[PDB]
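K.L.:
First the structure, then my questions, so here it is.
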Amino acid sequence: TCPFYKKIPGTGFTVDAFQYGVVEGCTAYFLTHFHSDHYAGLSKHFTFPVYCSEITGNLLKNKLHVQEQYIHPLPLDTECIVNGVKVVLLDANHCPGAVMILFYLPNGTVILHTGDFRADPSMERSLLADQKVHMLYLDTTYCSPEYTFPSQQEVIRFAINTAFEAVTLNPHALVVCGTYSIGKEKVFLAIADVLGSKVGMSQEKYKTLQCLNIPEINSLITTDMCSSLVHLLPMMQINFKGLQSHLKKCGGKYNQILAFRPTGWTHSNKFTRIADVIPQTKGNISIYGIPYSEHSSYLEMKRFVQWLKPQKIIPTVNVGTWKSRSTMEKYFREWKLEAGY
Ligand code: NI
């Protein structure tokens, strides 16, 4: 049964609620983004209207085979009427196709559902500038002050400079990057651009990327592994055993691997600056963990909420323990007392 924080009151709508069977009273199912914990339950046998971005709808049709007659893509930044209710989709600064949803309820209440997001000051100049929000359904993934990490731009600078130095020192080094979902494509795209290479990958991953409306993508990626010196592999293979095994398959073209694991936050962020990050090494294999986040830091989250000044917050992440719920409620009250709303 569908939990309360996935239902939008005063509407027939749910958000990211496909794993509960037929939800009583639901006339339209919204999907914020194509990540498995959020789409859990969708397939070619789904027969209710799904509302989403264009990129999410391309993934639903090609990867999950949802029939076309049930996919309702909406443009961004544009007032739309759905089942008698005004809605707007906004860019979430998460993975490709990820949105936040503004709902203008028939009684005058305004709700913002962030989906998953990485808050940014640019959101202060979206269509949010113009009006009051009563209720905020908030991605609270990193809602505690210990969660610090650098800007995506600083992380990419470190990656590009590391890869270029290594391959210039040894033209026979291969670069490998891990992945297990959409998101974080700038990591492997930026490294391949500095090296003058396309990115090589499986047919299954190439198919996924072809759904994402990335400009000039045909110029940037390939299934011909032999033509490429930046390879994508499943995240599970980014370990000394899996990398050794991969290097064997490359027919003596290469004699070294440099590999990247984009994670979110890790407790080494408590101590080490991005500039000082070092790899784990075994023989001719080095592995870097890089803190590339597609979720708000604590400070970015706090800035957004103190600007928006919502009357009520409903967290959508870390909701399963009393300790997590009490910690988040304490920070929401701090924020409200500090800013005066
Ligand atoms: Ni996500």
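Note that chain A carries Swiss-Prot numbering, so the residues on display, from first to last, are 700-1040.
Going by what the header records, the deposited coordinates were determined by X-ray crystallography, 1.2 Å.
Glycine too: its Cβ is placed from the backbone N, Cα and C atoms.
According to Swiss-Prot:
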type: MUTAGEN; residues: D838 to N; note: Impaired nuclear focus formation, reduced interaction with PIAS and increased sensitivity to cisplatin
type: MUTAGEN; residues: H994 to A; note: Impaired nuclear focus formation, reduced interaction with PIAS and increased sensitivity to cisplatin
K.L.:
Same chain only, sequence gap of 6 or more: which residues have a CB within under 8 Å of the CB of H994 (mutagenesis position)?
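P.N.:
Result: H793, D815, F816, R817, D838, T840, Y841, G963.
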K.L.:
Counting across all protein chains present, how many other Cβ atoms fall within 10 Å of the Cβ of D838 (mutagenesis position)?
P.N.:
24
